[PDB]
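Worksheet for the structure shown next.
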Amino acid sequence: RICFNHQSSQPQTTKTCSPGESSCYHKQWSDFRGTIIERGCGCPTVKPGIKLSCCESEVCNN
């Protein structure tokens, strides 16, 4: 499987999900900079208001 590991707009770099991690996660939410988009494997925790779309499909978090 695979999961993007960058932020905002930049030469997207891919990281092969590590053991245990079998899903990708996309954390998107606007802040004081504009549009912040975190991404990677291992659906982390978030705060009420931020969106986290997890998908058990390779490359699913831009």
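To match Swiss-Prot, the residue numbers of chain A are left as they are there, and the shown ones run 22-83.
The header says solution NMR.
Cβ from N, Cα, C; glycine included.
In Swiss-Prot, the entry for natural variant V80 to R states: May be a real difference between the Philippine and Japanese populations. The structure shown retains the original residue. In the three-state DSSP scheme, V80 (variant position) falls into the coil class.
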> Within 10 angstroms of the C-beta of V80 (variant position), what count of other C-beta atoms is obtained when all protein chains are considered?
Replying inline: 14
